[PDB]
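**Q** This structure is in structure tokens; I'll ask about it shortly.
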2 protein chains.
Amino acid sequence: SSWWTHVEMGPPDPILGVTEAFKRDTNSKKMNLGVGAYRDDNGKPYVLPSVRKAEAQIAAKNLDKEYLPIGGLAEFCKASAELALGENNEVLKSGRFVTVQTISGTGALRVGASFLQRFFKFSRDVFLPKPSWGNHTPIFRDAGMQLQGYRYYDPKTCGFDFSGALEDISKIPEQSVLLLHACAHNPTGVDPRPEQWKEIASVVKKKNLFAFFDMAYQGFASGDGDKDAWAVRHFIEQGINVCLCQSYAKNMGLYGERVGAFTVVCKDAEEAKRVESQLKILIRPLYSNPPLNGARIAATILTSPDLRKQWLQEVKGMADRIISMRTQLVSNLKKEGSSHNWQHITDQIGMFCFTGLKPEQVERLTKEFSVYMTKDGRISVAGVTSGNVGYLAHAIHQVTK
Amino acid sequence: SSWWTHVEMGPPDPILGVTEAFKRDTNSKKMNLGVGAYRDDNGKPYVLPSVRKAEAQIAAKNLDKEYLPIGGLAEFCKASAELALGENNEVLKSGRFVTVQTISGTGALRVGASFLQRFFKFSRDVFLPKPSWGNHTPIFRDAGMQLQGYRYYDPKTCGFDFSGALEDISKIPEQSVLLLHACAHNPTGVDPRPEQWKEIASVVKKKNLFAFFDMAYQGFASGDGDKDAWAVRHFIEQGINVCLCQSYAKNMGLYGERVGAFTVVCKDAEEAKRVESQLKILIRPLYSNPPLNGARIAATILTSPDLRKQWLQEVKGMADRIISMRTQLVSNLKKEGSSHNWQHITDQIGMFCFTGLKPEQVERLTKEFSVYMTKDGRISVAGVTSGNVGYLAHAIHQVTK
Ligand SMILES: Cc1ncc(COP(=O)(O)O)c(CN)c1O
Ligand SMILES: Nc1ccccc1C(=O)C[C@@H](N)C(=O)O
């Protein structure tokens, strides 16, 4: 026989399928609204000029390639916590926190999930919004935790079901884990507003729930990193000792460099010391130590004041392009004579948008218009450009009118 | 009152607790023989010139930083199986394998572990040699396998306990997994000879054991890649469908770039496709996709005939400097007047040496002489220079006379 005769073929990657179907289409009008990364106004990858500058200035220094500590680059870790929390947060000043470098946002989630499995004796349940990032489920599941849900997306408004979400969260059994997207919910782009978050924080604190924030889009979501991190900060100001996942894939465009971090906010520095040793003991048999290159870039940008300013402006410019496209999409839908409400499109935030389109309409969009997207109605806004937005509005109008 | 009050401080690393009494040691001829990376004759980190040239050719190409496929850089994966097996290997001509890019050797070990856990229905037992790389145990425990052991190091001879190894391997329940260091065993330096391997390969095939190679040192071990890969190639040629972990940390000096690869040899190409689908399902919730920088560098070296040829001669310089410190230590111990047989310092292969020094004597070298090594009597040969080898012979002779 063979060792692996009984190993089945896994399911096809559905996004990969869309992107590949997109590549084969010879329609000069085609659009890839399944792309999982930022694109410029001509549909190209974008390497941030501040990143190119940072890299050049690293190359000039003739650095070694030695192993990083298990927790990664110490100055990346510190700059990264400062970015998330704000430079004068009481948490930094007291040092009641540990931040370790991870293999991007996914890496941070996987290391968090392993830490919960092993140390969060209070629960095995992690509550995910409905819906959540697809990979959140297998992450927590392979880490050895259980998944639950809470109402989030409202398919009747294509907005935030605040009343269902709040009701649900108030009946989560006490001391469960509640996963929260910091901003730019994936896949819907629907976010709670600041008053909604205050209410959610107040139930969390009341019911003694543990808040696990996923933050893949600070800055990138609105152009304002302080506004994007406001919820996380606010939960911390209210007495909630969150844990936090950060990713530099979108905000710095470091996708393939794999740069992210996991932070546990603790009672005090001594507790953070013990959490850190235990994070290290878990990190080491995953991958020993994290990659160097991307972390060098991020630290150089975050700790150099000229490079940081330049970086903040470039982030603001990506965020601005996405906001532009949503607006111009809604505008064009009106010119077309659409009579549907499309404000969810300007109401949502980040590069992912739940359109409210039905699966049959999506199929018309692929077949008749060569507009490629997933069956759940999710478009990646990064595939919209000023050149093709008029066409998108037309196509969508045709399939919905 | 806190989520983490019961999280205990982990034990202090030995390899980091002594490495830091070392600076405080003020004596002028002091050596750190506990470093786990190659150092040159002046004790410095060494970036290979071919790596430097590959970096510069890459810079000029102005490449993007987009995500890799879950399995990493296709061209790195293919060049890497070719490095391991020989470009005219049977296995590669027929396509009966899958190679995925991983987070160095450690990530290949964890990915493979997690594959065994989910798909190796035959058993939960993994046989490690006594002793093995420390991280092998938590890697497999955390992944959800059970650890067993087989006799390997012969403390009487500081060499290979062939008969013991073989009796142990002969009594391994059929369809258990057997882990093997491909060459340069870590931590001891003690490898089987080609005729010894032929007999391990016989037991493995007859008793239907699964063979898991860990190959961290190809070319860096002996100076000769084909010779270092020989036992892996032999097993396959013997009808053994191995899996294989590679690392470019030491041979390319790509430590902190985290470059490695995990290979499963299968009965045919359709099995490889099934297996590959399943490695992808395991990798995605670990870290989604692998780091770009290192693999780009490795791939560039391996797919350019000129560069590849240069890199192999740099690998040979490192292997050779290590062989040279090995032979110089033995002669200098003679020169000093030692009576003991020290041919083991010289039969042993790669950057790690089990010296045979008892724990008391280890203490004496640290206090009396300022020679820092771990208590098991292991030294890093990379920390021996032509500069300090004289003094080391003197110090070792004293404590052993
Ligand atoms: C909510 C969320 N969390 C985590 C990630 C992972 O990002 P990465 O591993 O590329 O850093 C993403 C993007 N897929 C995300 O949208
Ligand atoms: N390819 C990735 C690589 C790294 C991290 C995430 C991804 C994703 O696919 C997730 C997100 N972009 C999603 O909408 O599909």
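Note that chain A carries Swiss-Prot numbering, so the residues on display, from first to last, are 30-430.
Cβ atoms here come from the backbone N, Cα and C positions, even for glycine.
Pulled these from Swiss-Prot:
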BINDING   A:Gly65, A:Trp162, A:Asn215, A:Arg407  substrate binding site
MUTAGEN   A:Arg337 to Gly  Heterozygous mice are viable and healthy. Results in early lethality at homozygosity
**Q** Considering only CB atoms and a limit under 8 Å, which recorded positions from A:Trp162, A:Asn215, A:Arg337, A:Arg407 lie near chain B?
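**A** From A:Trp162, A:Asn215, A:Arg337, A:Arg407, none lies near chain B.
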**Q** Select, from A:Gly65, A:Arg337, A:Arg407, each of the recorded positions with a Cβ positioned under 6 A from at least one atom of ligand 2; if none does, say none.
**A** A:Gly65
**Q** Of A:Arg337, A:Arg407, the recorded positions given in the record, which has the fewest other CB atoms within 10 A of its CB?
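**A** Among the recorded positions A:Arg337, A:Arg407, the sparsest Cβ neighbourhood within 10 Å belongs to A:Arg337.
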**Q** I'd like to verify something. Among the recorded positions A:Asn215, A:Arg337, A:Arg407, which ones have a C-beta closer than 6 angstroms to some atom of ligand 1?
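**A** Among A:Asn215, A:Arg337, A:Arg407, near ligand 1: A:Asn215.
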**Q** Whole-number Å only: compute the distance from the Cα of A:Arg407 (substrate binding site) to the Cα of A:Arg337 (mutagenesis position).
**A** 32
**Q** What residues, ordered by sequence, lie under 8 A Cβ-to-Cβ from A:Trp162 (substrate binding site) and sit at least six positions away in the same chain?
**A** A:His210, A:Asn215, A:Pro216, A:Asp243
**Q** Do you know offhand how many angstrom separate A:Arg337 (mutagenesis position) and A:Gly65 (substrate binding site) by C-alpha?
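**A** Rounded to a whole number, the Cα-Cα distance is 25 Å.
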**Q** Where the record says A:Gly65, A:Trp162, A:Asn215, A:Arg407 bind substrate, what is the longest distance in Å from one Cα to another among those residues?
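**A** For the residues that bind substrate, the greatest Cα distance is 12 Å.
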**Q** Kindly assign A:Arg337 (mutagenesis position) to one of the three DSSP-derived states: helix, strand or coil.
**A** helix
**Q** How many other Cβ atoms sit within 10 Å of the Cβ of A:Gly65 (substrate binding site)?
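**A** Step by step: centre on the Cβ of A:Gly65 (substrate binding site), count other Cβ atoms within 10 Å, giving 17.
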